[PDB]
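*Asks:* The structure that follows is given in the form of structure tokens.
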Amino acid sequence: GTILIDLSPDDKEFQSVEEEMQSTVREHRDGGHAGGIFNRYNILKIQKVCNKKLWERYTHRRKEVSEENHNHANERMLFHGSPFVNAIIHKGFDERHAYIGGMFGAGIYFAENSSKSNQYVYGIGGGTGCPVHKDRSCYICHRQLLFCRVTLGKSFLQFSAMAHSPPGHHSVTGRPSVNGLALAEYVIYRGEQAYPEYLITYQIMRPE
Ligand SMILES: CC(=O)c1ccc(-c2nc3ccccc3c(=O)[nH]2)cc1
Ligand SMILES: [Zn+2]
């Protein structure tokens, strides 16, 4: 059911999505091990992800969460990186895209920092890196991220350095509490709480 629509870089919708991508890059405590060394991306393509079935699945759930939370979906646009981006855009999110070993439990994880999600493009800890060169910091190979609509609803705050939600809540927010530059990270426990709206194709760029 899915079809992908290119946006022109002249479109304002492309620009703002790129802006979110570029402006949420940060340094990472692993020195660049997982996701590579870079301060910004070369954006190659941005595509709107259109799937009626998956969209209705998502809004049906949103209406449920909103009605459980004083008419407040608490909807966000967050980044997701995953070896299964192609599956995700054709079949949507489910328990097979959960991060089983994640710090907030087995769930689908999302980031405010694009560079956080970029660490998961080739797998956990960056895996063995790009398939062609086995290089976690490859500047050549094309990477892909999803920018997603995510219904957090009532989010359980966890301060820090497929399962269920903690009862009474629809998601978990990983409020970062050591690194003063790191943004929040979020976890949902049902695929229906995210829609993979944009497929961003990019290369990380070697710093000057
Ligand atoms: C292979 C698999 O099960 C898997 C796939 C993707 C991630 C992932 N984790 C995150 C954690 C925090 C913030 C963003 C992300 C993020 O964008 N992706 C984790 C595991
Ligand atoms: Zn490569």
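Note that chain A is numbered according to Swiss-Prot, with residues 952-1112, 1115-1161 shown in order.
How was it done? The header gives X-ray crystallography, 2.5 Å.
Note that Cβ sites are derived from N, Cα and C of the backbone, with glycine treated the same way.
The Zn(2+) binding site feature in Swiss-Prot is assigned to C1081, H1084, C1089, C1092; the stated evidence is similarity to another entry. According to Swiss-Prot, the mutagenesis experiment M1054 to V carries the following note: Loss of activity.
Would you situate these features in the structure and describe their surroundings?
*Replies:* Secondary structure from DSSP puts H1084 (Zn(2+) binding site) in coil. For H1084 (Zn(2+) binding site), the number of other Cβ atoms no farther than 10 Å from its own Cβ, over all displayed protein chains, is 13.
Cβ neighbours within 10 Å of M1054 (mutagenesis position), excluding its own Cβ and spanning all shown chains: 13. DSSP assigns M1054 (mutagenesis position) to coil in the three-state reduction, placing it in neither a helix nor a strand.
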*Asks:* Can you check which residues sit near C1081 (Zn(2+) binding site), meaning Cβ under 8 Å from its Cβ, same chain, 6 or more apart in sequence, and list them in order?
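*Replies:* When sequence neighbours closer than 6 are ignored, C1081 (Zn(2+) binding site) has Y1073, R1087, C1089, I1091, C1092, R1094 within Cβ distance under 8 Å.
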*Asks:* When you measure from each Cβ to the nearest atom of ligand 2, which of the recorded positions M1054, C1081, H1084, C1092 fall under 6 angstroms?
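*Replies:* Only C1081, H1084, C1092 meet the Cβ criterion.
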*Asks:* So which one is it: of the binding-site residues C1089, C1092, which has the fewest other Cβ atoms within 10 Å?
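*Replies:* Looking at the binding-site residues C1089, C1092, the Cβ with the fewest others within 10 Å is that of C1092.
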*Asks:* Excluding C1081, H1084, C1089, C1092 themselves, which residues in that chain have a Cβ inside 8 Å of the centre of the Cβ atoms defining the Zn(2+) site?
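*Replies:* Apart from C1081, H1084, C1089, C1092, the close residues are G1080, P1082, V1083, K1085, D1086, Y1090, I1091.
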*Asks:* Give the distance between the Cα atoms of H1084 (Zn(2+) binding site) and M1054 (mutagenesis position), rounded to the nearest whole Å.
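*Replies:* About 30 Å separates the two Cα atoms.
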